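Each remark here refers to the structure printed beneath this line.
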Amino acid sequence: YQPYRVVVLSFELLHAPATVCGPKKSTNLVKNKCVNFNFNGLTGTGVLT
Amino acid sequence: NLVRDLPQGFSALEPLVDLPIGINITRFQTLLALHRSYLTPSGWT
């Protein structure tokens, strides 16, 4: 007989761009070394100066 | 520096912001400011 607070969280995927998202945190920038950096969707291999 | 017609210079017209509306769109219309009627001569415009 104990009660339950059923929570139904519906996440839409209609013809509207994403509005709610979680981050990918966190890392520190490293300079003067070969790092496979990722900058907000820009992915590349190189030395940062 | 001109009066009525468009200027003659070249301007790079920078962005302001993007909006995620995602709706169809066909027609626009502008809004104008009309100081409402007073005792200065219906009187609009």
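The numbers used for chain A are those of Swiss-Prot, and the residues that appear cover 505-553, in sequence.
Structure determined by electron microscopy, 3.5 Å.
Every residue gets a Cβ built from N, Cα and C, even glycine.
Swiss-Prot lists A:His519 to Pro among its mutagenesis entries, and the accompanying note reads: Increased resistance to human covalescent sera neutralization. Around A:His519 (mutagenesis position), a 10 Å sphere centred on its CB holds 7 further CB atoms from the protein chains shown. A:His519 (mutagenesis position) falls within neither a helix nor a strand when secondary structure is assigned with DSSP, and so counts as coil.
Cβ neighbours of A:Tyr505 (variant position) (same chain, under 8 Å, six or more residues apart in sequence): none. The DSSP secondary structure for A:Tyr505 (variant position) is coil. Among the natural variants in Swiss-Prot, A:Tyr505 to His has the note: In strain: Omicron/BA.1, Omicron/BA.2, Omicron/BA.2.12.1, Omicron/BA.2.75, Omicron/BA.4, Omicron/BA.5, Omicron/BQ.1.1, Omicron/XBB.1.5, Omicron/EG.5.1. The residue drawn here is the original one.
DSSP assigns A:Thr547 (variant position) to a strand in the three-state reduction. In the shown protein chains, 9 other C-beta atoms lie within 10 A of the C-beta of A:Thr547 (variant position). Among the natural variants that Swiss-Prot reports, A:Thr547 to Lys is described with the note: In strain: Omicron/BA.1.
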*Listing the recorded positions A:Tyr505, A:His519, A:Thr547, which lie under 8 Å (Cβ to Cβ) from chain B?*
A:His519
*Rounded to the nearest Å, what's the C-alpha distance separating A:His519 (mutagenesis position) and A:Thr547 (variant position)? Just drop the number here, would you?*
27
